[PDB]
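Quick one: this structure, given as structure tokens, is what I'll be asking you about.
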Amino acid sequence: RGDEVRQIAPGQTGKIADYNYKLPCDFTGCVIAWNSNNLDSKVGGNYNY
Amino acid sequence: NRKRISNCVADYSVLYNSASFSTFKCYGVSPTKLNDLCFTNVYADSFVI
Ligand SMILES: CCCCC/C=C\C/C=C/CCCCCCCC(=O)O
């Protein structure tokens, strides 16, 4: 979700950070995120994710 | 609106089901330690902007 992009960072909390995808704080690397509404969203709800 | 919070357990995993927060920034404390702490005099200041 768009609101959860802030959770993809070292030392974060939330459902994504805690239960799905966790980053170290000794993390060297780059986080990239971009909107994909035109691709991953369809009428009636895309429930594949 | 300022509201006092006292004598309760701050699980804050009940907010994962429904609430999605655009911004969540913590000062003076890491978000990962909030489950392992107790808070002395807690006030919630609520408004709309
Ligand atoms: C209204 C009662 C609040 C009392 C709690 C007091 C101190 C503990 C602070 C807890 C963090 C606030 C909830 C944030 C939920 C995580 C959001 C996310 O998924 O990123």
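Chain B is numbered as in Swiss-Prot; shown residues: 354-402, in order.
When the header is checked for method, it gives electron microscopy, 2.8 Å.
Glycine too: its Cβ is placed from the backbone N, Cα and C atoms.
Feature list, courtesy of Swiss-Prot:
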| type | residues | note |
| --- | --- | --- |
| VARIANT | B:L368 to I | In strain: Omicron/XBB.1.5, Omicron/EG.5.1 |
| VARIANT | B:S371 to L | In strain: Omicron/BA.1 |
| VARIANT | B:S371 to F | In strain: Omicron/BA.2, Omicron/BA.2.12.1, Omicron/BA.2.75, Omicron/BA.4, Omicron/BA.5, Omicron/BQ.1.1, Omicron/XBB.1.5, Omicron/EG.5.1 |
| VARIANT | B:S373 to P | In strain: Omicron/BA.1, Omicron/BA.2, Omicron/BA.2.12.1, Omicron/BA.2.75, Omicron/BA.4, Omicron/BA.5, Omicron/BQ.1.1, Omicron/XBB.1.5, Omicron/EG.5.1 |
| VARIANT | B:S375 to F | In strain: Omicron/BA.1, Omicron/BA.2, Omicron/BA.2.12.1, Omicron/BA.2.75, Omicron/BA.4, Omicron/BA.5, Omicron/BQ.1.1, Omicron/XBB.1.5, Omicron/EG.5.1 |
| VARIANT | B:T376 to A | In strain: Omicron/BA.2, Omicron/BA.2.12.1, Omicron/BA.4, Omicron/BA.5, Omicron/BQ.1.1, Omicron/XBB.1.5, Omicron/EG.5.1 |
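Distances, neighbours, how buried they are, the whole picture for these features please.
Taking a C-beta cut-off of under 8 Å and a sequence gap of six or more, B:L368 (variant position) has no contacts in its own chain. In this structure, B:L368 (variant position) belongs to neither helix nor strand by DSSP; it is coil.
Under 8 Å, Cβ to Cβ, and six or more positions away along its own chain, B:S371 (variant position) finds no residue.
DSSP assigns B:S373 (variant position) to coil, not to a helix or a strand.
Taking a C-beta cut-off of under 8 Å and a sequence gap of six or more, B:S375 (variant position) has no contacts in its own chain.
Shown in sequence order, the list is empty: the chain has no residue 6+ apart in sequence with a C-beta less than 8 angstroms from the C-beta of B:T376 (variant position).
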At a 10 Å cut-off from the C-beta of B:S373 (variant position), count the other C-beta atoms across all protein chains.
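A count of 12.
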